[PDB]
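Everything on this sheet refers to the single structure shown next.
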Amino acid sequence: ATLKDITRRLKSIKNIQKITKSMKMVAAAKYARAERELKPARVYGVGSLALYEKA
Amino acid sequence: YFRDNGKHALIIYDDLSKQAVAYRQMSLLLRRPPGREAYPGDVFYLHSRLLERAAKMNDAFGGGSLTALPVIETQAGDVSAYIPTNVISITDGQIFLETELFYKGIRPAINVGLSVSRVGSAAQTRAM
Amino acid sequence: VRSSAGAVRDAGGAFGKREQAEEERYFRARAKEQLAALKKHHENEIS
């Protein structure tokens, strides 16, 4: 394309990359919290399933 | 001649982007200094003086008319080029044909989003 | 060469149209909801 087409496309992709990096960071934080909260719920749910696999 | 004798005429230049090239060749072989993209300086004039003859005479001058439908050819849709922009700023309306619409099945490819016509309301039948 | 705010919709590529539609559908939905509420309020306030 022409120079302006390339410039606009490059700016758009740079914005997209910035946004995806930020979202990766947010998702990583939420993941850490989710694992932390998943351990106790893991034991709780496994216990609740105990009966059916035992009987 | 037709529009001056009370009749109506329609003229279709096809293309004007090749008249521009022929004019550039002439001007370069007469040794006149080139301009932008090597086109002479008088490349807007070339077309403006030509498309300004498509008038709509009043009833005192016969009432005849001469419509014009110049055809331009862009390069990969670069409407921003030199001759395309000149002729776009010369003409009244536009009819943008796009290859992405041609292959998507829309034929004629007229891009109704960008196509314009200054007359609009006027010059349309009441039912339409 | 840098990047600036509101550039995704300046390019007008696929992401630009995708974003425009993602906005328009949502706000058409909310406009419909608000119009329904406006009609309800109109009727309930006649008396």
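Here Swiss-Prot sets the residue numbers for chain C, with the shown residues being 33-79 in order.
We read in the header that electron microscopy, 4.0 Å was used to get this structure.
Using the three backbone atoms N, Cα and C, a Cβ is placed for every residue, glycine included.
What Swiss-Prot annotates here:
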MUTAGEN   C:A46 to V  Strongly impairs F(1)F(o)-ATP synthase-binding
MUTAGEN   C:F47 to A  Strongly impairs F(1)F(o)-ATP synthase-binding
MUTAGEN   C:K49 to A  No effect on F(1)F(o)-ATP synthase-binding
MUTAGEN   C:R50 to A  Strongly impairs F(1)F(o)-ATP synthase-binding
MUTAGEN   C:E51 to A  No effect on F(1)F(o)-ATP synthase-binding
MUTAGEN   C:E51 to A  Retains its inhibitory activity at pH 8.2 although it still forms a homotetramer at high pH
MUTAGEN   C:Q52 to A  Impairs F(1)F(o)-ATP synthase-binding
MUTAGEN   C:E54 to A  No effect on F(1)F(o)-ATP synthase-binding
MUTAGEN   C:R62 to A  Impairs F(1)F(o)-ATP synthase-binding
MUTAGEN   C:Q66 to A  Impairs F(1)F(o)-ATP synthase-binding
MUTAGEN   C:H74 to K  Retains its inhibitory activity at pH 8.2 and does not form a homotetramer at high pH
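Known features from Swiss-Prot, placed on the structure.
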residue: C:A46; record: mutagenesis position; contacts (Cβ under 8 Å, 6+ apart): none
residue: C:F47; record: mutagenesis position; contacts (Cβ under 8 Å, 6+ apart): C:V40
residue: C:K49; record: mutagenesis position; contacts (Cβ under 8 Å, 6+ apart): none
residue: C:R50; record: mutagenesis position; contacts (Cβ under 8 Å, 6+ apart): none
residue: C:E51; record: mutagenesis position; contacts (Cβ under 8 Å, 6+ apart): C:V40, C:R41
residue: C:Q52; record: mutagenesis position; contacts (Cβ under 8 Å, 6+ apart): C:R41
residue: C:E54; record: mutagenesis position; contacts (Cβ under 8 Å, 6+ apart): none
residue: C:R62; record: mutagenesis position; contacts (Cβ under 8 Å, 6+ apart): none
residue: C:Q66; record: mutagenesis position; contacts (Cβ under 8 Å, 6+ apart): none
residue: C:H74; record: mutagenesis position; contacts (Cβ under 8 Å, 6+ apart): none
Mutagenesis positions satisfying Cβ distance under 8 Å to any chain A Cβ, from C:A46, C:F47, C:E54, C:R62, C:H74: C:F47
